[PDB]
Amino acid sequence: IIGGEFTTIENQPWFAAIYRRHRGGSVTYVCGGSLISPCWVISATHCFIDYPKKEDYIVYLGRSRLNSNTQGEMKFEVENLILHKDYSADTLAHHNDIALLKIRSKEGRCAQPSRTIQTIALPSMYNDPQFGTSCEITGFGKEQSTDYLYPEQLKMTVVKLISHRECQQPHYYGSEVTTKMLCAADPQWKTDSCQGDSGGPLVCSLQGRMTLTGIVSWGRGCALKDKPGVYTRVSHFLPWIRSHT
Ligand SMILES: COc1ncc(-c2nc(C(=O)NC(=N)N)c(N)nc2N)c(OC)n1
């Protein structure tokens, strides 16, 4: 997250931190996700496509920090790793950049909800906010594009929905963007998601309800003029989400 502000897990209690085991026992951060039900986290397929084996991954919930334990957190193995059959990688774009992780603990359990651990609602079918709507994004990704390190503390910021007609322009992303994608950005290009934020939530207030409108997917740079952040448009995948769960 370029710009924005620091936060803790209580503000975004559905945020999931996804890590990978290494040969030689290193554990590195991979991607954010969102708890949509006690046993299901949702995320981006591109996060996992190079290491598509479930035993390599660990999911944490209720965790506000990258390399220290947060009081109250729950740790899971991935019982099930579901990548979208129609995934494709463009030069920038990712199509169908959506994945599901089934989580179960060493003791064999799913998430118990708490002050630090809650679910996020999914949108109603094909129902998105108007462009110009402010939504919020969360993740452990870089604070600047040049940074080598990821922040140790979870961050969030605000970006505004951009119309497809507008994202569709050349000047912008041209045809790279599709109707199964959304674009969002700061009017000044002052704040954005960046590397490390992929798979995390884009949450919008919809009918007085906090709703998972998008999943951080791609962009050209972070926080640059005419290069919004691109998000998997969740309201176009509900049957996929419903079937595989
Ligand atoms: C050298 O150009 C370049 N720079 C950054 C990314 C980049 N962007 C994002 C992202 O989400 N950006 C955004 N929302 N604005 C991401 N999660 N990860 C990445 N590595 C990239 O993509 C290959 N290319």
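In order, the residues displayed for chain A correspond to 179-423 in Swiss-Prot numbering, which applies throughout.
Going by what the header records, the deposited coordinates were determined by X-ray crystallography, 2.5 Å.
Quick reminder: no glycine exception, Cβ is built from N, Cα and C everywhere.
Annotated features in Swiss-Prot:
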ACT_SITE  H224  active site, charge relay system
ACT_SITE  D275  active site, charge relay system
MUTAGEN   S323 to E  Abolishes phosphorylation, proadhesive function and ability to induce chemotactic response; when associated with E-158
ACT_SITE  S376  active site, charge relay system
I'd like the number of other C-beta atoms within 10 A of the C-beta of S376 (active site, charge relay system), please.
25
As a whole number of Å, the Cα atom of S376 (active site, charge relay system) is distant from the Cα atom of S323 (mutagenesis position) by 14
I want to verify one value. Collapsing DSSP to three states, which class is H224 (active site, charge relay system)?
helix
What is the separation, in Å, between the Cα atoms of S323 (mutagenesis position) and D275 (active site, charge relay system)?
22
Out of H224, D275, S376, which active-site residues lie by ligand 1, with a C-beta less than 6 Å from some atom of it?
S376
Inter-residue Cα distance where the pair is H224 (active site, charge relay system) and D275 (active site, charge relay system), in Å
6
Least Cβ-crowded entry, counting other Cβ within 10 Å, from the recorded positions listed as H224, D275, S323
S323
